[PDB]
Amino acid sequence: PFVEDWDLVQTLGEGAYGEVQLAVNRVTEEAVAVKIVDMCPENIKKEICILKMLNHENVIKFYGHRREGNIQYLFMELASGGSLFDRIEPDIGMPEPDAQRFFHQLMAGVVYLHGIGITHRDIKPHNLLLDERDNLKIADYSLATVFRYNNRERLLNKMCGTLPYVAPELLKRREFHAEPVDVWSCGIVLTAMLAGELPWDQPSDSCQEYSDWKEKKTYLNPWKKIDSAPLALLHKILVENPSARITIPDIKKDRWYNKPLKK
Ligand SMILES: Cn1cc(-c2cccc(C(=O)Nc3cc(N4CC[C@H](C(C)(C)O)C4)cnc3C(F)(F)F)n2)cn1
């Protein structure tokens, strides 16, 4: 399999829309990631438009796109370190200094996206990739949308994301602000990094694990595996009411966020 001067050597991933392949240029040996999409045309039009805007060290770089009939090829920066998902040990997590470093980088990427009026809407460890120097890069803009245009905020109403990562207001409100939704998903990623376990299948009324958290039953898993300092931050992020939820400027003032750590 090939595209112009690129050979598609290895399947890096498969999902909701197509497949991601390792593309090696036959001449130069440059290795990039290629997203292959069958057909949706209005969806990829929006996606390419968002991808062309992205210019930040913690966000995946877009190189260009090629169309071969009904097949779209999206050329992007390769993340040679793979996914954050594969750095999380099930039921353990990872060393707290590594989690803190990845969390600072995630915040840097999210601040950038929010600053250009883009919401990711599917922040999770499978979408958080690592470069050669273990730097976090926010990937996959297939669900990404404009929430601010001409300095005017637009409320969202679409159901999207991944249930264990979604904010409770998506399930309970007709319309909601984009930024607290991405902040909430970052809090679930932090939980996964520190405990190697997700706290609930979804933050709904019927979910006992979610009710346990709202009742402050932190003697339960995954919370009992987390140190008091990052746990205090999680208590400010995983707040049911999005208007009461901590914002990224205040996360940057948090005690754990600013706590010196080393393995
Ligand atoms: C859904 N989506 C993904 C992307 C996306 C955009 C840019 C870049 C990547 C990417 O590098 N993906 C990747 C890489 C790797 N590895 C493992 C070995 C490999 C090597 C040879 C050691 O370098 C790097 C693993 N998984 C993935 C990923 F993400 F699951 F696909 N994916 C856009 N939508």
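We number chain A the same way Swiss-Prot does; the residues here are 4-42, 48-271, in that order.
The way this entry was determined, per its header, is X-ray crystallography, 1.6 Å.
From the backbone N, Cα and C atoms, a Cβ is placed for every residue, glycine too.
Per Swiss-Prot, these features apply:
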type     : residues                                                             : note
BINDING  : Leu15, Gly16, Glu17, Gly18, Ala19, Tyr20, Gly21, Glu22, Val23, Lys38 : ATP binding site
MUTAGEN  : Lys38 to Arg                                                         : Abolishes kinase activity
MUTAGEN  : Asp130 to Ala                                                        : Abolishes kinase activity
ACT_SITE : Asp130                                                               : active site, proton acceptor
MUTAGEN  : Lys132 to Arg                                                        : Strong reduction of chromatin-associated CHK1 ubiquitination
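Comparing C-alpha positions, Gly21 (ATP binding site) sits nearest to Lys38 among the mutagenesis positions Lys38, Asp130, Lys132. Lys38 (mutagenesis position) has its Cα within 10 Å of the Cα of these recorded positions: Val23, taken from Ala19, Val23, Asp130, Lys132.
The most densely surrounded of the recorded positions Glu17, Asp130, judged by C-beta neighbours within 10 angstroms, is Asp130. Distance between the Cα atoms of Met42 and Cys48, which bracket 5 unmodelled residues, is 6 Å. Here the Cβ of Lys38 (mutagenesis position) has 26 other Cβ atoms within 10 Å, regardless of which shown protein chain they belong to. Proximity of the recorded positions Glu17, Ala19, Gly21, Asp130, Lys132 to ligand 1, judged by a Cβ distance under 6 angstroms to any of its atoms, singles out none of them. A simple way to gauge crowding: the CB of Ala19 (ATP binding site) has 9 other CB atoms within 10 angstroms, across all the protein chains here. Between the alpha carbons (Cα) of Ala19 (ATP binding site) and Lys132 (mutagenesis position) lies a span of roughly 15 Å.
Residue pairs drawn from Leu15, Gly16, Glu17, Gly18, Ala19, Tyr20, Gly21, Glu22, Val23, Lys38, the listed ATP binders, are separated by up to 14 Å at the Cα level. Annotated ATP site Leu15, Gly16, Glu17, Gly18, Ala19, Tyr20, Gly21, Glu22, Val23, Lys38; additional same-chain residues within 8 Å of its Cβ mean position, judged by their own Cβ, are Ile39.
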